[PDB]
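Heads up, the thing below is written out as structure tokens.
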Amino acid sequence: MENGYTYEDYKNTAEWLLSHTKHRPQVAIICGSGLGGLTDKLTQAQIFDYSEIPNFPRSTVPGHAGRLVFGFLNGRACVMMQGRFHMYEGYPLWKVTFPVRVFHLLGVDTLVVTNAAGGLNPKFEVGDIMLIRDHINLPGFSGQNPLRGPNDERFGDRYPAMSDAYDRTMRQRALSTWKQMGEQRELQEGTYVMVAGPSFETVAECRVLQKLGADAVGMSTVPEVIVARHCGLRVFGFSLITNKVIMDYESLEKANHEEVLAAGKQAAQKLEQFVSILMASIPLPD
Amino acid sequence: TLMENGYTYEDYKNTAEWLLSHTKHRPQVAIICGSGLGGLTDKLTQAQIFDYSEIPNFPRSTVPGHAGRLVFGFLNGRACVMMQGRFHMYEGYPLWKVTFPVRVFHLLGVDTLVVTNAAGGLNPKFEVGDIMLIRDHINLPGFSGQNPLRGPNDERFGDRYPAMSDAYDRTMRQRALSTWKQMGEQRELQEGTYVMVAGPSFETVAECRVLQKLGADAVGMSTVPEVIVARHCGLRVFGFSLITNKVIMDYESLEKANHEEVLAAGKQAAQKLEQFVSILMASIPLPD
Amino acid sequence: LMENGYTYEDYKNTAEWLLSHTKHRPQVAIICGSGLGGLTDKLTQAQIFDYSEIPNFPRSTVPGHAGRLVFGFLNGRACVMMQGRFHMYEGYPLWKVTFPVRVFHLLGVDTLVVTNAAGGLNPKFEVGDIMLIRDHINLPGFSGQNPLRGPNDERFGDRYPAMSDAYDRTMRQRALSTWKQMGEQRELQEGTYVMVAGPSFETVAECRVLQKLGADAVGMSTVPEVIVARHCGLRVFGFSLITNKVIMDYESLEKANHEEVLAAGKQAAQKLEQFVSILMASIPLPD
Ligand SMILES: Nc1nc2c(CN3C[C@H](CO)[C@@H](O)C3)c[nH]c2c(=O)[nH]1
Ligand SMILES: Nc1nc2c(CN3C[C@H](CO)[C@@H](O)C3)c[nH]c2c(=O)[nH]1
Ligand SMILES: Nc1nc2c(CN3C[C@H](CO)[C@@H](O)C3)c[nH]c2c(=O)[nH]1
């Protein structure tokens with residue numbers, strides 16, 4: 001049917017946050033599974049648990065803390081979600097994407113979406129960072145789009161375009177800068193496909209997603225990106241390739257959450273250095 | 001707990017009987033007008049207008065580019081009823097509301113449903129302003145559960161497991177093609193597969209390429225549910241798309257799909273749509 | 001919050017009710033597909049429960065599906081058989097569709113055998129073929145329709161279960177090698193089952209999509225049960241009866257239809273019973 005939040009609910013939450021912190025973020029960063037350590041490098045950090053914040057969705061997941069952290073990252077005013085919400089948990093997409101519109105109302109102009117993802121492109125290795133050039137929204141094709149229902153004109157248009165969702169200039173700048181990281185592995189770029197989960201893919205399903213032209217797969221991110229673009233936010237995205245999706249019947253290996261968290265923790269230092277360089281490539285407001 | 005149709009058989013019947021007792025018109029053909037195609041009701045003679053708000057059990061709309069009215073009349077001498085303004089899944093309607101009027105038309109005594117829409121071109125040979133005959137569809141929402149027949153089957157309308165391989169009437173499409181060839185028009189009448197996606201946001205480049213790889217020639221957010229319900233209750237079905245824009249299929253382009261361009265393409269093709277709908281009426285069999 | 005309406009206690013109450021109303025203690029659960037209800041005929045010492053008798057069990061009406069649970073022995077192996085499954089197209093949410101699978105787990109079943117009728121997408125399949133399910137494509141699952149959606153119950157399984165090993169490798173190898181004993185002209189087929197919601201049959205363009213995706217057979221069931229089975233640690237074996245060849249060209253005047261599907265089931269019933277008999281012998285014992 002429809003979004004349960006009114007415009008006033010988003011506004012009340014934003015105003016509450018603005019009156020309880022001196023921080024005025026330009027960039028919002030959503031931290032994915034095992035990527036919560038990205039909040040460690042924030043200076044002058046102020047923490048809000050989701051339970052404190054009016055209208056915020058309330059449950060957990062292990063690997064995802066449940067807190068909003070305001071601070072400076074490489075001198076840039078940021079707000080960071082440590083713990084995102086997923087459709088597989090039972091949330092409708094208008095709950096999943098609620099914070100994105102809150103960030104818009106806080107005065108954020110840029111959303112950085114991060115996630116763990118399974119590698120579908122065979123040239124990707126575990127520990128690679130893949131810039132999200134584009135996505136395939138499989139749930140969206142069937143009806144599961146966060147904009148379903150009446151459009152709120154105060155956020156955006158009825159029929160927003162998504163062909164330019166992942167900012168071209170930021171990706172070019174992130175690629176050219178990656179020279180400064182001094183890494184053996186080059187920065188990957190490709191298409192993220194969203195599937196609902198929560199179960200991992202079969203071999204046949206992996207091959208479907210490969211045939212469709214997806215380079216990495218996950219269960220998040222796309223709804224947030226749609227809502228961000230709907231309200232005019234610049235969007236940058238990247239995936240940590242935490243595992244190679246099983247694509248043959250001979251293998252005895254199986255995708256599993258423990259391996260996903262481990263890959264996150266092993267890459268944590270490299271992710272923090274990359275997000276630092278990323279802040280320098282973000283245009284200022286106005 | 002059980003996901004089912006909220007309308008009873010009696011609700012459809014009450015709406016049909018209400019319409020039949022408030023107009024002298026007895027339509028054979030129902031025509032659903034797509035986005036920017038509402039001007040197709042202008043050529044109706046002896047027109048009688050009902051706003052959807054007047055009609056019992058009818059859904060109440062909310063889209064700009066879609067008026068919200070049922071128009072009875074004669075189109076090229078043929079008794080028609082026309083929907084100016086359809087309902088979409090992206091608006092929040094369940095598919096049993098979206099397709100409600102199709103069963104009403106069946107109960108009015110309509111034997112043919114003409115479905116029209118605006119669509120994005122996926123086939124690179126299509127140009128803006130082309131008319132594509134719908135030979136077939138790909139029902140992506142249907143694969144996942146979003147089918148208008150979900151829930152208990154009403155035997156009074158049709159079977160539990162209706163076939164869709166013959167949904168778009170073969171004879172009407174052949175007649176439309178042969179009649180077009182006789183006109184000696186330079187630009188050909190196109191024919192292809194329509195893929196339904198829910199929307200309401202437009203496709204990414206990667207998504208466009210998915211739909212191309214799947215063998216779709218045009219994409220939109222409607223039509224397929226109506227066609228399924230029509231075929232379920234035995235209606236003959238004819239479909240066509242106005243190609244209102246070419247879907248963005250590369251990352252170099254600065255162009256973006258947008259509603260304003262879609263409406264504009266509709267208005268620009270008005271003359272060509274009227275000539276096409278004229279030939280179309282001639283290709284529809286009379287009742288027994 | 002979109003969640004399972006059953007608590008752990010509901011599953012447990014249903015299992016305990018069944019355990020206290022039959023002396024049978026099944027090791028293997030078998031779900032009978034459309035026109036495959038005759039698989040319950042070879043059960044010895046049979047005890048029948050109608051679904052209406054059983055607490056918390058879903059209730060309602062499809063033709064070709066009886067609506068009963070049958071406990072008994074099949075080739076000397078303790079079985080429980082569903083004659084009549086539930087489908088998403090009927091209006092049931094997937095947590096109702098898959099409810100019996102968790103009940104079987106709590107009865108002490110360690111193996112689920114899933115059977116179905118399916119449309120042939122692979123052109124080498126003929127009507128009457130048995131296709132071993134090596135793998136599946138869960139199209140509804142991609143979009144959100146997964147029976148595990150909502151809070152995970154740790155007492156059944158993990159939050160993020162793997163499905164790449166869903167169809168037991170050893171049982172498929174044993175079923176293939178044994179099929180020699182059946183003495184059939186047609187070899188045992190093996191392939192990928194794609195689930196679509198239905199209830200309407202595929203268009204030609206849709207058939208070609210499913211072929212391009214690498215599916216060998218198509219149906220409207222089975223996959224949700226398999227996911228819930230694997231979530232709670234059950235060994236899973238699956239097969240499809242190819243009841244019709246899906247229409248893949250516009251020249252054909254033939255149309256898929258339920259009557260032809262039921263007829264194909266009844267014609268293959270004897271062969272299915274002999275195959276399920278050999279299948280029970282290839283299932284490992286408990287502990
Ligand atoms: N679908 C999918 N998602 C993921 C993810 C991303 N998320 C990580 C977490 C499971 O560990 C879920 O929220 C999905 C990592 N690897 C994979 C994979 O192989 N497949
Ligand atoms: N999905 C999709 N639909 C359309 C349509 C059809 N409708 C037109 C209207 C948005 O302008 C929606 O109801 C969809 C035209 N062009 C396109 C396109 O490029 N994509
Ligand atoms: N989708 C699909 N399903 C089936 C089935 C399996 N079920 C059989 C029954 C309709 O006859 C539905 O429950 C689906 C047999 N043939 C086909 C087919 O061609 N297509």
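Numbering starts at 1 and runs along the chain as it is shown here.
The way this entry was determined, per its header, is X-ray crystallography, 2.2 Å.
Just so it is clear, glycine is given a Cβ too, placed from its N, Cα and C backbone atoms.
Features as listed in Swiss-Prot:
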{"type": "BINDING", "residues": "C:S34, C:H65, C:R85, C:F86, C:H87, C:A117, C:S221", "note": "phosphate binding site"}
{"type": "MUTAGEN", "residues": "C:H65 to W (Swiss-Prot position 64)", "note": "Reduces catalytic activity towards inosine"}
{"type": "BINDING", "residues": "C:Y89, C:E202, C:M220, C:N244, C:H258", "note": "purine D-ribonucleoside binding site"}
{"type": "MUTAGEN", "residues": "C:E202 to A or Q (Swiss-Prot position 201)", "note": "Severe loss of catalytic activity"}
{"type": "MUTAGEN", "residues": "C:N244 to A (Swiss-Prot position 243)", "note": "Reduces catalytic activity"}
{"type": "MUTAGEN", "residues": "C:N244 to D (Swiss-Prot position 243)", "note": "Reduces catalytic activity towards inosine, hypoxanthine, guanosine and guanine. Increases catalytic activity towards adenosine and adenine"}
{"type": "MUTAGEN", "residues": "C:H258 to W (Swiss-Prot position 257)", "note": "Reduces catalytic activity towards inosine"}
Sequence-distant neighbours of C:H87 (phosphate binding site) in its chain (C-beta under 8 A, six or more apart): C:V62, C:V97, C:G198, C:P199, C:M220, C:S221
C-beta crowding around C:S34 (phosphate binding site), within 10 angstroms: 27
Those binding-site residues listed as C:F86, C:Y89, and which of them has the most Cβ atoms within 10 Å of its own Cβ: C:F86
Cβ under 8 Å to chain B, applied to recorded positions C:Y89, C:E202, C:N244: C:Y89, C:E202
Phosphate site shell beyond C:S34, C:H65, C:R85, C:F86, C:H87, C:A117, C:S221, criterion: Cβ within 8 Å of Cβ centroid: C:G33, C:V62, C:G64, C:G84, C:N116, C:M220
Site of maximum Cβ density within 10 Å, from recorded positions C:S221, C:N244: C:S221
Those recorded positions in C:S34, C:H65, C:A117, C:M220, C:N244, C:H258 whose CB falls under 6 A of ligand 3, listed in sequence order: C:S34, C:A117, C:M220, C:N244, C:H258
Entries of C:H65, C:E202, C:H258 which, being mutagenesis positions, have CA atoms within 10 angstroms of C:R85 (phosphate binding site): C:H65
Of the mutagenesis positions listed as C:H65, C:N244, C:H258, the one whose CA lies nearest the CA of C:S34 (phosphate binding site): C:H65
Residue from C:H65, C:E202, C:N244, C:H258 whose C-alpha is spatially nearest that of C:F86 (phosphate binding site), among the mutagenesis positions: C:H65
Fewest other Cβ within 10 angstroms of its own Cβ, chosen from the recorded positions C:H65, C:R85: C:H65
Maximum Cα-Cα separation in Å among residues C:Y89, C:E202, C:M220, C:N244, C:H258, which the record lists as binding purine D-ribonucleoside: 20
Largest inter-residue Cα distance among C:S34, C:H65, C:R85, C:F86, C:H87, C:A117, C:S221 [record-listed phosphate binders, Å]: 14
